[PDB]
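Right, one structure below, let's go through it.
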Amino acid sequence: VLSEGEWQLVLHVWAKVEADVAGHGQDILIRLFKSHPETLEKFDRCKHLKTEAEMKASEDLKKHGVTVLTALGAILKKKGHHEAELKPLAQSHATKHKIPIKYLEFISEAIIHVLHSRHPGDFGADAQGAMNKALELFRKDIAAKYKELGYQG
Ligand code: HEM
């Protein structure tokens, strides 16, 4: 359970993401696809992308980064009270997309990397630790829902 201070550090850096959701989403998905190319196989409209310029020119990738960050922002703003936001996400990710917990770890590392690269002043060790806790709680709760749905990914 994060402290109120930790949630405030999470939501403070998140306000910087909200100034340009699409550009942050592109940098996060590009980092995930470049660091873990096996993840790109889950995206039918983007699986052919090779270079960073191709990834930045992709309308599908730019739209999907916004899809992901819109959902994650709503989850972070619930400050751990996110059962109703996690329920539909666990449903699709366990039964349709089949996204293993290791892939959620990969995208978490990509989020932390981009926030540290773009906003180092608002992402020092205090804020990095608070965001790490917030993404770890997200993964823990989604893993338990995955198992409830019969998915052991
Ligand atoms: C922070 C973690 C993530 C969040 C908040 C997130 C959120 C979403 C949301 C809101 C959607 C659209 C609604 C739905 O189908 O549930 C979606 C679709 C999808 N997500 Fe995720 N996702 C996350 C992580 C991942 C990861 C790591 C992968 C793959 C490596 C993934 C693969 C997919 C795919 C394949 C679709 C369908 C895309 C399409 O057909 O256009 N997601 N995700």
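Per Swiss-Prot, chain A residues shown: 2-154, in order.
The way this entry was determined, per its header, is X-ray crystallography, 1.5 Å.
Even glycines carry a Cβ here, placed using N, Cα and C.
Per Swiss-Prot, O2 binding site is recorded for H65, and the stated evidence type is experimental evidence. The nitrite binding site feature in Swiss-Prot is assigned to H65; the stated evidence is similarity to another entry. Summarising the annotation, Swiss-Prot assigns heme b binding site to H94 and lists experimental evidence as the type of evidence. Recorded in Swiss-Prot as a natural variant, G122 to A carries the remark: In metmyoglobin.
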Residues near the residue listed as 'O2 binding site' in space but at least six apart in sequence (CB under 8 A):
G26, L30, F44, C47
Would you count the other CB atoms within 10 A of the CB of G122 (variant position), including those on all shown protein chains?
8
Cα distance, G122 (variant position) to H94 (heme b binding site), nearest Å?
34
For the residue listed as 'heme b binding site', the three-state DSSP class is helix
